[PDB]
Amino acid sequence: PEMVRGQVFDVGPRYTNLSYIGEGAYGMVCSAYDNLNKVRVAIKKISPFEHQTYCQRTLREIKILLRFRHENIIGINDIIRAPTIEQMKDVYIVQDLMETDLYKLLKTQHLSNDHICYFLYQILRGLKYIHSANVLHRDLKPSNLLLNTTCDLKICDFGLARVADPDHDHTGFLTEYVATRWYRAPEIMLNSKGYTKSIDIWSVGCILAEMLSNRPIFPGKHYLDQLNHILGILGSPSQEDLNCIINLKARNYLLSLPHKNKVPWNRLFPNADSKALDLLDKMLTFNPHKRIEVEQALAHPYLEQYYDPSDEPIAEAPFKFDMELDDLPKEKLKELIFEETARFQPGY
Ligand SMILES: Nc1ncnc2c1ncn2[C@@H]1O[C@H](COP(=O)(O)OP(=O)(O)OP(=O)(O)O)[C@@H](O)[C@H]1O
Ligand SMILES: [Mg+2]
Ligand SMILES: [Mg+2]
């Protein structure tokens, strides 16, 4: 069985002449040649079975990617694992090979206004499909946007995704959270569990800001510093926005801060297109109820060259309830993984 820089990477016979691409907390990524389809592919080795949290993440991502089918969301082409639950220790997920991700591209390339427009259009086209299936991604960020050599963009990484549950979104002040700090909406820090669609629109607004300047807009170093960063640019929230925060601890914290005025986006991004800044402002709205939703953003004048709602499809089959994964022991989650991957086994 083939090896790759340290650990075994066992995907023959079909996938051959492999090459290292990257690591994880509990897997690794290589490219490989696909002998049936005669193309190179990406293969992610996942070893999650020792750890309940990992099993959850892996199950969630497999179940979601297998039921989604959209041009701007990464598909699973194949899944390689042992034929029995006893012998299954690792799972390999085969996907289209993407040239790069938006994080890597932005460390070295300036994007033209045309590219920023086209990438934003594709991110919102894919997000329309995701929200239409009642799913929230929760971890949108440049490293989770894959790009190929012709600038097709696919959203990936649904490890933290959840079914939307707006009725149960409210929580206390400074409650712990999982997703990537620089792209987290202000309400996550204040009074939200991140169970509504508006948290993904905030992360897209942070990604747009980062495409315009090649630097994260709110690069907080930690938890309430992230909010300081936000308020330093957006200004103090209005009375109407604070009246929407009933939790006294979060309300009082905001009232304790010195007043700050808005820094105009054109002061921050003097080369940006004025239409892009108008859309940025609407995605980076403090009040999640006033923040633009995905279909409104697709309709914004900035995207008028690409906008066509008949070519912006929605899901056939929404998730009604969350995967009951809290919750399940490792052993049950391994069995659901084995079951969800069965369709890829020889014969069948
Ligand atoms: N389909 C793919 N094609 C090419 N590279 C990929 C693909 N999926 C991931 N990668 C890359 O392989 C390396 C490690 O993968 P990465 O862990 O970032 O993927 P992910 O879906 O974001 O999962 P994770 O939850 O581990 O971040 C990174 O450099 C990443 O950009
Ligand atoms: Mg990722
Ligand atoms: Mg088309």
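So for chain A, numbering is Swiss-Prot's, and the shown residues are 9-356, in order.
Structure method, as recorded: X-ray crystallography, 1.7 Å.
Cβ coordinates come from backbone N, Cα and C, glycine included.
Marked as active site, proton acceptor by Swiss-Prot: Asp147. The feature ATP binding site is assigned by Swiss-Prot to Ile29, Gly30, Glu31, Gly32, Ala33, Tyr34, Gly35, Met36, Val37, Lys52. Positions annotated as domain 'Protein kinase' by Swiss-Prot: 23-311. The mutagenesis experiment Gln117 to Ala is recorded by Swiss-Prot, whose note states: Reduced affinity for DCC. Strongly reduced affinity for DCC; when associated with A-123. Looking at Swiss-Prot, you'll find the mutagenesis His123 to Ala noted as follows: Reduced affinity for DCC. Strongly reduced affinity for DCC; when associated with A-117. What Swiss-Prot notes for the published mutagenesis of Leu155 to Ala is this: Reduced affinity for DCC.
What Swiss-Prot annotates, mapped onto the structure for a quick look.
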residue : record                       : DSSP class
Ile29   : ATP binding site             : strand
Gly35   : ATP binding site             : strand
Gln117  : mutagenesis position         : coil
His123  : mutagenesis position         : helix
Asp147  : active site, proton acceptor : coil
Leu155  : mutagenesis position         : strand
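By neighbour count, meaning other C-beta atoms within 10 Å, the densest spot among the recorded positions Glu31, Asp147 is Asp147. Sparsest Cβ environment among the recorded positions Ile29, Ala33, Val37, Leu155 (other Cβ atoms counted within 10 Å): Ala33. Nearest neighbour of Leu155 (mutagenesis position) by Cα distance, taken over the recorded positions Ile29, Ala33, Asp147: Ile29.
Cα to Cα, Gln117 (mutagenesis position) and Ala33 (ATP binding site) are separated by 28 Å.
Binding-site extent for ATP: residues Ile29, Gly30, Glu31, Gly32, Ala33, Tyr34, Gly35, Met36, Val37, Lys52, maximum pairwise Cα distance 15 Å (rounded to the nearest whole number).
Summary: among the recorded positions (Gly35, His123), the fewest other C-beta atoms within 10 A of the C-beta are counted at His123. In this structure, the CA atom of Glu31 (ATP binding site) is 28 Å away from the CA atom of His123 (mutagenesis position). Listed recorded positions: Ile29, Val37, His123. Those with a CB atom under 6 Å from ligand 1: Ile29, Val37.
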